Structure formats: C-alpha cells, structure tokens
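Everything on this sheet refers to the single structure shown next.
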Amino acid sequence: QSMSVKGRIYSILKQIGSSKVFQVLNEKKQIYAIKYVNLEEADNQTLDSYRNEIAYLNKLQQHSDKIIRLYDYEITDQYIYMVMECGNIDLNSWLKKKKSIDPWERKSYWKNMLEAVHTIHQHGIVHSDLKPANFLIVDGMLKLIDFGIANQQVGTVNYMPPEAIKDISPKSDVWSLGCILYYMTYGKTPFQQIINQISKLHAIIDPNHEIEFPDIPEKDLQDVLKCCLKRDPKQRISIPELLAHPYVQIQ
Ligand SMILES: c1cc2cnc3sccc3c2cn1
C-alpha cells in the first residue's frame with residue numbers, strides 16, 4: 001500500500017486514527033504520521049477552520065518542541081495530506097493501560113503540557129477542549145496534537161471548565177490541565193464518580209459541591225490541583241504562575 005505527498009512516495013504500515021491517520025515510511029525508510037482529510041462534503045466555515053489550524057500548527061512549530069512536527073502538506077479541493085511526526089501512543093490510551101503512574105514522569109509530563117499550552121496562549125490561541133487524547137508521547141516527551149481551531153475522547157465533559165458550561169480565556173485551559181493532572185494523581189477526573197451527564201454538569205458549576213483533594217505525599221502537587229480547580233476564572237492560577245510553582249521548579 002502506497003501514497004504520494006508533494007512528489008514524495010510514502011508506504012503505509014498501519015492505520016492509527018472524514019479523517020484517517022496512518023503510520024508511514026518514506027523513500028529514505030524514515031517513520032512518519034500521515035493525516036488524510038476528505039474535503040468532499042465540507043463547507044467553507046469547515047475549510048477555513050482547517051486552513052486556520054494548519055497555518056497555526058505550521059507557525060507554532062518554530063516556537064516549541066512540545067508542539068507536534070508538521071514536515072509537509074498537500075492541499076486540494078478534494079483532500080488534505082499532512083506529513084507529521086509519529087508518536088508512540090496518545091496520553092489517554094497510555095494512562096488507560098497503566099495502573100500506577102510514576103511521580104517523576106507525571107512531573108515531567110506536566111512541565112511539557114504547560115510549555116505547549118503556554119505557546120498557543122502567546123499566539124492568542126485558547127484551546128478550550130483539552131483532554132489527555134490531545135497529547136502525544138514521543139520519546140518520553142509530551143506533545144500537543146492540535147489547537148482546537150479545526151471543526152470536530154470526544155464529547156467528554158470531565159475536563160470542561162465552569163465558564164464553558166454557563167455559556168473563555170486562557171484560564172479555561174488551566175482548569176482542563178488541572179483535571180488531566182488530577183487523573184495522573186488520583187486515578188480519576190474530579191467529577192468521574194457521577195455517571196448522569198446533567199448531574200455532572202450541575203456539580204462542576206455548583207460551588208457548594210466540594211471537590212475532594214485526598215492527602216498525598218506530594219504537598220506541592222496537591223496545591224497545584226487546588227489552584228487549577230477553582231470555579232472562578234478570576235481566582236484561578238495562570239500558566240506563567242504555574243511555570244514558577246514549587247511543584248515544577250523544586251528538586
Ligand atoms: C496525528 C499524528 C499522530 C502521530 N502519532 C500518533 S501515535 C497515536 C496517535 C498519533 C497521531 C495522531 N494524529
């Protein structure tokens with residue numbers, strides 16, 4: 001099985017993920033990821049969302065290694081081919097498969113998530129739909145897969161900020177990152193216990209609904225969670241503030 005992106009031939013190895021993602025090999029026998037997108041039944045608002053996300057991904061590549069590498073692309077009126085770097089596994093399936101997560105790898109992953117989200121924020125981008133499925137493990141390093149600009153773990157309200165439920169600033173991405181770190185800390189998201197979707201949304205917003213923060217041996221890690229998971233965006237810690245917190249800095 002084969003395919004041609006900008007005159008270069010790529011051999012398919014396996015499918016990873018309208019859109020199909022594949023693991024491929026080039027002529028020089030190097031491993032890549034090819035995202036295929038079918039534009040056939042797509043509107044102008046959809047096309048603009050797609051061209052906007054590609055342009056942001058192409059630009060933000062130069063600013064951080066914690067953003068997925070985009071090597072090349074081919075765009076027509078019928079399709080998109082994106083030659084990207086191949087990750088090992090996404091953060092979600094890595095966590096789902098793992099029972100207990102190492103405190104050193106968790107601190108390391110946190111640092112990477114802050115670096116990536118901070119970059120998009122410096123360029124005016126608020127992701128708003130952050131989940132572990134949005135991050136990629138590549139050579140013991142987390143990488144942000146996308147920016148939330150392009151149309152369409154999906155649907156999930158577990159990482160949703162209170163401000164998003166009511167209706168959006170960088171503080172929204174802070175709430176979501178805090179939910180991801182909470183999962184890597186406690187083994188569940190803060191509201192995971194609630195099956196009923198409405199009853200879950202009714203708890204995320206309600207301030208009288210106290211989020212449990214059980215006593216862990218990492219006092220700094222407990223403080224981060226308590227700082228991220230504050231219902232009032234005004235009272236929530238910022239990304240530049242998180243990057244200076246003792247949890248990220250102290251050895
Ligand atoms: C674009 C590029 C990717 C590269 N590597 C991997 S490994 C598991 C998912 C993915 C992936 C998804 N979208």
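Counting starts with 1 at the first residue shown.
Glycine residues also receive a Cβ, built from the backbone N, Cα and C atoms like all the rest.
Copied from Swiss-Prot, the annotated features are:
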| type | residues | note |
| --- | --- | --- |
| ACT_SITE | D129 | active site, proton acceptor |
| MUTAGEN | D146 to A (Swiss-Prot position 664) | Loss of kinase activity |
| MUTAGEN | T156 to A (Swiss-Prot position 686) | Loss of kinase activity |
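Spacing of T156 (mutagenesis position) relative to the residue listed as 'active site, proton acceptor' is 9 Å (Cα to Cα, whole number). In the vicinity of ligand 1, defined as a Cβ distance under 6 Å, none of the recorded positions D129, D146, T156 are placed. In sequence order, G148, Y159, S176 are the residues of the chain that are 6 or more apart from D129 (active site, proton acceptor) and have a CB within less than 8 Å of its CB.
In the deposited coordinates, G17 and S18 are the last and first modelled residues around 3 missing ones; Cα to Cα they measure 11 Å.
Counting Cβ atoms from all protein chains shown, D146 (mutagenesis position) has 17 others lying within 10 Å of its own Cβ.
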